[PDB]
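Here the structure is laid out as structure tokens; the discussion comes afterwards.
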Amino acid sequence: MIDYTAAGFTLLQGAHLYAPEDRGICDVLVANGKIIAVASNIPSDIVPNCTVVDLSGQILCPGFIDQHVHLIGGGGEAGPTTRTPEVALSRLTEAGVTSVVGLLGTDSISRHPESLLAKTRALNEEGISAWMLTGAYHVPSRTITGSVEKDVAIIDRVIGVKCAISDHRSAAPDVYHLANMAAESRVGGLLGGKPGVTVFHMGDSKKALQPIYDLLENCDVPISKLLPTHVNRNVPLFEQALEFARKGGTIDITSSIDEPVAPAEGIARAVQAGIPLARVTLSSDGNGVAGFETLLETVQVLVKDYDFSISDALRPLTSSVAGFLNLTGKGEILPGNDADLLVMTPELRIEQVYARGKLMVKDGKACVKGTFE
Ligand SMILES: [Zn+2]
Ligand SMILES: [Zn+2]
């Protein structure tokens, strides 16, 4: 018997596929952590030494992409005792997260991008896919190489920069500092093949998104690179966000915020306003201690409580995020893409999770954990 185990051939058959597009009952063939075929009735012996998984009666969809996670820990706003712990691999996977973007927050004194970089790489070695944003709330940005542009251009896992505006914990950045930072991420992105985005932590100031419009008035960074997040934290800000998304921008709703605008509610309002789901993303702000359970809960609520189809409910956590961050090979089940898959019950309860072809979760419980979990 010839050994073909190195390919890790895995056949997921009989599941109702949402890639996120409804593909009905369809099989998915995996090899080397990559989807190599997506079709109805793929021969269970099409490839040798193939692990065939019977998913009849279950749902199969893309793994979630969480672009706002404090991977090395966050907090600290009420003293050092409030500094949260680093994220545990199993917490992400059990929540359906197979791709993640780490970032820093208010604290960039006891938190550093080099630590974030290291954690991002550990997660990649451990089985999932991780990227990070350089900078933090503070502006000018505290970077790895001394320049936002250089960080995005030369640090492989860096795809953009983060900052905070209209928030009582901002560094009071003026338009120039804000514009230059955004422009550097944009150019750095072109040079390093990164999306080169600027993520804006929004606060409760009455000025809301004004800094972003001021920025657009003082530079030429495409609006498609400017991502306001936590837009559901207050109503006036949310209304501005809808207006921003209407002008061509993409907005990030936080699932860890249940009031005044719940996450499912924000996604629904966006659609009501006529915003394409492609410009609406959902992140957890996990470990900021915030968990990741609010991600799946939002999808469940969207389908159960609101009237979103499973396909649409999935977009803000998959194709929309992958599209915004140009995450090649993610957020969609198609041949050539990474085998990041979720197996759910018809009620959308996670049963299995595959990351790059490897089984990370088996019965809703992680069977692969961080080195020191
Ligand atoms: Zn934030
Ligand atoms: Zn955050």
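Residues 1-288, 304-388, in that order, are what chain A shows, numbered as in Swiss-Prot.
Per the header: X-ray crystallography, 2.0 Å.
Every residue gets a Cβ built from N, Cα and C, even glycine.
Annotation note: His68 (Zn(2+) 1 binding site) sits in a strand segment as assigned by DSSP. Other Cβ atoms within 10 Å of the Cβ of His68 (Zn(2+) 1 binding site), summed over all protein chains shown, number 29. Per Swiss-Prot, the feature Zn(2+) 1 binding site maps to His68, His70, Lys162, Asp285; the stated evidence is experimental evidence.
Secondary structure from DSSP puts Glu77 (mutagenesis position) in a beta strand. Here Swiss-Prot notes a mutagenesis experiment, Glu77 to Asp or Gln, with the remark: Reduces activity 100000-fold.
The mutagenesis experiment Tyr137 to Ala or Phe is recorded by Swiss-Prot, whose note states: Reduces activity 1000-fold. Cβ contacts within 10 Å of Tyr137 (mutagenesis position), excluding its own Cβ and spanning all protein chains shown: 23.
What Swiss-Prot records for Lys162, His201, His230 is Zn(2+) 2 binding site. In this structure, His230 (Zn(2+) 2 binding site) belongs to neither helix nor strand by DSSP; it is coil. A simple way to gauge crowding: the CB of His230 (Zn(2+) 2 binding site) has 26 other CB atoms within 10 angstroms, across all the protein chains here.
Per Swiss-Prot, mutagenesis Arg169 to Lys is noted as: Reduces activity 1000-fold. All protein chains shown were included, and the count of other CB atoms within 10 Å of the CB of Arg169 (mutagenesis position) stands at 13.
Quoted from Swiss-Prot for the published mutagenesis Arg169 to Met: Loss of activity.
Annotation of the mutagenesis experiment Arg233 to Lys in Swiss-Prot: Reduces activity 1000-fold. In the shown protein chains, 20 other C-beta atoms lie within 10 A of the C-beta of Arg233 (mutagenesis position).
One mutagenesis experiment named in Swiss-Prot is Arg233 to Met, and its note says Loss of activity.
Cβ environment of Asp285 (mutagenesis position): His68, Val69, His70, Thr229, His230, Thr254, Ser255, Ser256, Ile257, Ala305 lie under 8 Å away, each six or more residues apart in the same chain. Quoted from Swiss-Prot for the published mutagenesis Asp285 to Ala: Reduces activity 100000-fold.
Here Swiss-Prot flags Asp285 as active site, proton acceptor, drawing on experimental evidence.
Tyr137 (mutagenesis position) has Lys162, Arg169, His201 nearby among the recorded positions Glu77, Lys162, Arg169, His201, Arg233, counting only those with a Cα within 10 angstroms of its own Cα. Taking only the Cα positions, the spacing between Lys162 (Zn(2+) 1 binding site) and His201 (Zn(2+) 2 binding site) is 7 angstrom.
Cβ environment of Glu77 (mutagenesis position): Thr106, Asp107, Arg169 lie under 8 Å away, each six or more residues apart in the same chain. Sequence-distant neighbours of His201 (Zn(2+) 2 binding site) (same chain, 6+ residues apart, CB-CB distance under 8 A): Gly105, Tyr137, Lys162, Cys163, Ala164, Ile165, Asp167, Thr229, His230. A gap of 15 residues interrupts the model between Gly288 and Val304, whose Cα atoms are 6 Å apart. Only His201, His230 of the recorded positions listed as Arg169, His201, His230, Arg233 bring a Cβ under 6 Å of any atom of ligand 1; the order follows the sequence.
Of all Cβ atoms in the shown protein chains, 26 besides its own fall within 10 Å of the Cβ of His70 (Zn(2+) 1 binding site).
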